[PDB]
Amino acid sequence: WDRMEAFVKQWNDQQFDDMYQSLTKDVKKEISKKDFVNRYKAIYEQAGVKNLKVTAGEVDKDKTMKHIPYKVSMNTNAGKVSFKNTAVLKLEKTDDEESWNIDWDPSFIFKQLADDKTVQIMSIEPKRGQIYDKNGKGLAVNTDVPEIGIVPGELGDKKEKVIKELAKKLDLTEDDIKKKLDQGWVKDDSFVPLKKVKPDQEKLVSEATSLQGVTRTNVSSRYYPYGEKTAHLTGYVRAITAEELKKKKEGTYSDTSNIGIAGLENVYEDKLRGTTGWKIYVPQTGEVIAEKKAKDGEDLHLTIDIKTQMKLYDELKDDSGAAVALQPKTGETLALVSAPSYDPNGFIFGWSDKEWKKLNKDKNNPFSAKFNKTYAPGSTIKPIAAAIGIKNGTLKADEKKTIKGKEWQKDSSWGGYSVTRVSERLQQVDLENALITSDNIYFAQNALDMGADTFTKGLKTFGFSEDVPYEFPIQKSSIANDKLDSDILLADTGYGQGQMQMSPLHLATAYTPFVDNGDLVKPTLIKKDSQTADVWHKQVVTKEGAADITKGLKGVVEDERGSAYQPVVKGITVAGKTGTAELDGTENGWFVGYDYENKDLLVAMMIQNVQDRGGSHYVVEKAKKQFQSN
């Protein structure tokens, strides 16, 4: 019949407002359309009802009352659910027109339901996988932390004064505690959790539990054992919002779930979470409509060495910038540091108000990692360019160039603009002395002699303009705002005063061909039991070209004329390059270096607001400390 088919179509399509219209006059009373629609929406939403199939059968007796059997199957967060039932169709006249109407009752939601029975949907959170460094040191783990609560029966006739004192002691409100004590499940002998506390605060727990009826347990909790020292690398988890929950695939989260918002917590959310358990049941009888068991998440093992991480943190902790430390042979990531930072434990245990407001008004954006953003690299481009110039035959490292004065233009067509070098001591300038004196004209002429096409292709072999193959998302490096579309922009990009932007991670990666082999190494955060150093582009420079570049980068640190000579550090065997990118404004300082003798460490460091602190020098002093002085 038409009415039944239309009702079934509306219900398969889950349009409950259209469904309410077909109900009998009796059911219209005692159940308002508001309550009908709200009850369906709430139950189906919270249970995760999807894949709904309602199919109708055949009538039996032939009249003003019919019976039509039907069946319902569906998928819920707790599994497949299906039942059979019989709809009563009564013919009824309202106003002046008859119609067949369905005599609805709560058993059309789930079969167990009736006018004295409801449904409840509880969830079981799995154990989240943990994050370890290369030596098994826990970076994002699960630990048992104190949990202060109230047993109501133990309060006696002191409930009010106890709530007042405990609210003052735990920085909660009296209303919040009372709301928790008034929950439906709360019985006089049950422990009512009130607040989770960090492990280092047993004195607070001792003070608080010494009140009437206030007691203590331990609850499992995420914990970030090194806090802001690894905050950008771990990221964090925190409670999911109702709006976030509405966007996810039903079943994967509940209203009380943690979700990874930033860092590796977010990047590996699926691996770390696991499977959420569910139970749909009827509270008046205890009957279970459906049930699904949880499943723990998987652990994550990183290449990070927390010792290197902490050395870099100690150097950057009061500044604004980033530092990457790679093992340039294997491509493993020893350290990823960004400053300023934050304690991700704040998102688990709660923030103090002053700290939250501090972090949100900080103009250097503590919650944002800087090692995956792209900044102007400045002079640090020069060796890379040199590599390309040696790779594509247009540059010989041992041949000197004629440069007279401190200014140079290609021809009259530049006019008022010329490339400026800081010194004019050397008139015959080879590659080594070009790097040591950071000669801008040398490298402008390198770019020009090279041409735009070869230089673009070369920059692409060092990983510009492509997705960065790395497990932590890295914004792509840019050669120019559009393209190298003029001799002037080409020359400026040659010596690092153009439109280019690199990430610290990428700059670290792009000095790896200089260390030994010439290969651009594929960086990785994930610890692998395989001792296989993956290559990202093969032989982007030759071995002998890498040696030629290493000579000049060595000189930058060891020759008195170099930009990285001060401070003189006995013991280190470090070759590298400095940079300063300007922004009455500020300027950012760069140092990229590697151990040209031990070949097992490379660091890139970038610090902001260094114009009044000696520029790149301020960075250099902090960078040399990171290297083996043995």
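We number each residue from 1, going along the chain as drawn.
Determined by X-ray crystallography, 2.7 Å, according to the entry header.
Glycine residues also receive a Cβ, built from the backbone N, Cα and C atoms like all the rest.
Look at Swiss-Prot and you will find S379 tagged as active site, acyl-ester intermediate. Taken residue by residue with DSSP, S379 (mutagenesis position) is part of a helix. Sequence-distant neighbours of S379 (mutagenesis position): residues of the same chain at least 6 apart with a C-beta under 8 Å from its C-beta are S438, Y495, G496, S563, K577, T578, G579, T580, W590.
Among the sequence features in Swiss-Prot, the mutagenesis site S379 to A (Swiss-Prot position 410) is noted as follows: Required for cell division in the presence of a transpeptidase-inactive copy of PBP-2B. Loss of oxacillin and cephalexin resistance.
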Given that 4 residues are missing from the model between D62 and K63, what is the Cα-Cα distance between those two, in Å? 7
Gap validation: 7 unmodelled residues, flanks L583 and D584. CA-CA distance in Å? 9
